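Participant: I am attaching a structure below and will ask some questions about it afterwards.
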Amino acid sequence: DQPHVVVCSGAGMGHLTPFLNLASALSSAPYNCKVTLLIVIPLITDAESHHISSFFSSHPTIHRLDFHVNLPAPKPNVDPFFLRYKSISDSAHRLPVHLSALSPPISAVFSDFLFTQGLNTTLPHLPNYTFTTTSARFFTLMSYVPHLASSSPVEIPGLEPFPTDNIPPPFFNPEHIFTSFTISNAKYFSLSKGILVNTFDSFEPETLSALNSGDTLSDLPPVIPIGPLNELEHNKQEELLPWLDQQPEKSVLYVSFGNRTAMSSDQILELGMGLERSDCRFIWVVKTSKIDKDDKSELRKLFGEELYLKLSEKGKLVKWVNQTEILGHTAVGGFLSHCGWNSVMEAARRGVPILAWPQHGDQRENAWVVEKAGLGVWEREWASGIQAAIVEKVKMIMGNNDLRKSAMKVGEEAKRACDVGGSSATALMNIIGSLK
Ligand SMILES: O=c1ccn([C@@H]2O[C@H](COP(=O)(O)OP(=O)(O)O[C@H]3O[C@H](CO)[C@@H](O)[C@H](O)[C@H]3O)[C@@H](O)[C@H]2O)c(=O)[nH]1
């Protein structure tokens, strides 16, 4: 009968939502698995807590397993999420006693890469699919981190070189907190049954081809595209939908840099000045210390009254959205994004052209993948002239006919890939089929 599988989620929105999406897909037709979704508690952000609660309330047949990992003490000059990621990696070896109590006996685990060493050493007989949450392109660099020595381009044989400006500088320091648990877990990728990627074959064909053909990266297991993951339905309907319903097709710019972006007040002000001068309407997710989603006093102070009024007449300034509901609306014509990979793939699914302003980490390589696929354009020096960058490029994404067509073609292939019979759905069905 039906396989029982465990999905091991990590921490942070970007490392949570693809695991929720996978859990949801595997619990439903045509996969029809019994799914236990492991959640690391405590959670760090309220966004995480509400997303998880809402998920389990709307997926009653999915079983929740709370995996308690003590919060690490803060340390000066160490990022709190990196400290949390390290605590998860350090705790993964404790999973045997927790997974052994599950019934019926589990057939497989699908896990964040932070769990790799713990799962592949203490549960070596349990098939572990390491589900990376970044692009296939950046995953290859991460898997190569244990072999780094430099300020030269990194050339993984068989792949286009990685320029220095696209590699997080900490990757060259094995003692950096992030590099340390990247190295310790990448060293056990070879014991994973496969690497799953939230991507699709026609989106990263050169990378996937190299990895698979053998070799580049001899010792990796098969690297399997399973994206885009079919979207969740959300408990509460998106509050901006009736307004979006009133806008012409493809006339609204969606703007979001996510929870992990550190834009200063000066940068936010310049961005607002640029938007006020553009012709399109917008939805802009702006971070505010006030907890009430409706309190705009901080924005009024930041922009000043005249600018704020003009901005609020032309678009929506909000604290949070259901992103997939926004990107799925016919009124949204473009996406100014930091290119966090979940956001890239949600835009790919809907064929939404991207204006890429990457901030840190994998985002520059993600932006390059987006530009190479024809899904968007990457503004390499956005931070050196924010207002001008906005005025010139927003008009272009919103109207350029060639980019609109190439982005639409990405959307058609992305939809095809996750539909019944799609290349990604076929790959996932074959994984589940191999458990029966
Ligand atoms: O207002 C919001 C903002 C985000 N989301 C959702 O949250 C997820 C965000 O994903 P993403 O943008 O990828 O996550 P980030 O947390 O911003 O990004 C982190 O995680 C990604 C995946 O590993 C990386 O590519 C980034 O570099 C990293 O910083 C998506 O599913 C979005 O739909 C919303 O629903 N509403």
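Following Swiss-Prot, chain A residues are numbered 18-166, 170-456, in order.
Cβ from N, Cα, C; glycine included.
Dumping what Swiss-Prot says about this protein:
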BINDING   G31, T34, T150, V341, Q343, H358, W361, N362, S363, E366, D382, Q383  UDP-alpha-D-glucose binding site
ACT_SITE  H32  active site, proton acceptor
BINDING   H32, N94, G381  anthocyanidin binding site
MUTAGEN   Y102 to F  Decreases affinity for phloretin 2.9-fold and increases affinity for UDP-glucose 2-fold
ACT_SITE  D129  active site, charge relay
MUTAGEN   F130 to A  Decreases affinity for phloretin 2.1-fold and affinity for UDP-glucose 1.5-fold
MUTAGEN   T150 to A  Decreases affinity for phloretin 2.7-fold and increases affinity for UDP-glucose 1.2-fold
MUTAGEN   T151 to A  Decreases affinity for phloretin 2-fold and affinity for UDP-glucose 4.9-fold
MUTAGEN   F198 to A  Decreases affinity for phloretin 6.4-fold and increases affinity for UDP-glucose 1.4-fold
MUTAGEN   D382 to E  Decreases affinity for phloretin 2.8-fold and affinity for UDP-glucose 1.2-fold
Participant: With DSSP assignments reduced to helix, strand and coil, which class does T150 (mutagenesis position) get?
Facilitator: coil
Participant: Which of the recorded positions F130, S363, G381 has its Cα closest in space to the Cα of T150 (mutagenesis position)?
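Facilitator: Result: the closest of the recorded positions to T150 (mutagenesis position) is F130.
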Participant: Unmodelled stretch of 3 residues from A166 to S170; how many angstrom between the C-alpha atoms?
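Facilitator: Computed span over the unmodelled residues is 6 Å.
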Participant: Determine, using Cα-Cα distances only, which of these recorded positions is closest to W361 (UDP-alpha-D-glucose binding site): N94, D129, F198.
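Facilitator: Closest by Cα: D129.
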Participant: Looking only at Cβ atoms, how many others are within 10 Å of the one on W361 (UDP-alpha-D-glucose binding site)?
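Facilitator: Counting Cβ neighbours of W361 (UDP-alpha-D-glucose binding site) within 10 Å gives 28.
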Participant: Fill in the CA-CA distance, the residue listed as 'active site, charge relay' to the residue listed as 'active site, proton acceptor', as an integer in Å.
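Facilitator: Rounded to the nearest whole number, the Cα-Cα distance is 8 Å.
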Participant: Given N94, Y102, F130 as the recorded positions, which ones have a Cβ positioned under 6 Å from some atom of ligand 1?
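Facilitator: The qualifying recorded positions: none of them.
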Participant: Going by Cα-Cα distance, pick out whichever of the recorded positions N94, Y102, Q343, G381, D382 is nearest to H32 (active site, proton acceptor).
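Facilitator: In terms of Cα distance, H32 (active site, proton acceptor) lies closest to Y102.
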Participant: Counting other Cβ atoms within 10 Å, pick out the least crowded of the recorded positions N94, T150, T151, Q343, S363.
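Facilitator: So among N94, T150, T151, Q343, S363, the recorded positions given, the one with the fewest Cβ atoms within 10 Å is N94.
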Participant: Which value in Å gives the longest Cα to Cα span across the anthocyanidin site residues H32, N94, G381 as recorded?
Facilitator: 23
Participant: Can you give me the same-chain residues 6 or more apart in sequence from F198 (mutagenesis position) with a CB-CB distance under 8 Å?
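Facilitator: Listed in sequence order, they are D96, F99, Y102, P188, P190.
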Participant: Please give the UDP-alpha-D-glucose site's span as the largest CA-CA distance among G31, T34, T150, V341, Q343, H358, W361, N362, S363, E366, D382, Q383, to the nearest whole angstrom.
Facilitator: 23
Participant: I'm trying to understand the geometry here, so how far is the Cα atom of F130 (mutagenesis position) from the Cα atom of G381 (anthocyanidin binding site), in Å to the nearest whole number?
Facilitator: 16
Participant: Could you state the CA-to-CA distance between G31 (UDP-alpha-D-glucose binding site) and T151 (mutagenesis position) to the nearest Å?
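Facilitator: Counting only the Cα atoms, the answer is 9 Å.
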Participant: In whole Å, note down how far the CA of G381 (anthocyanidin binding site) lies from the CA of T151 (mutagenesis position).
Facilitator: 10
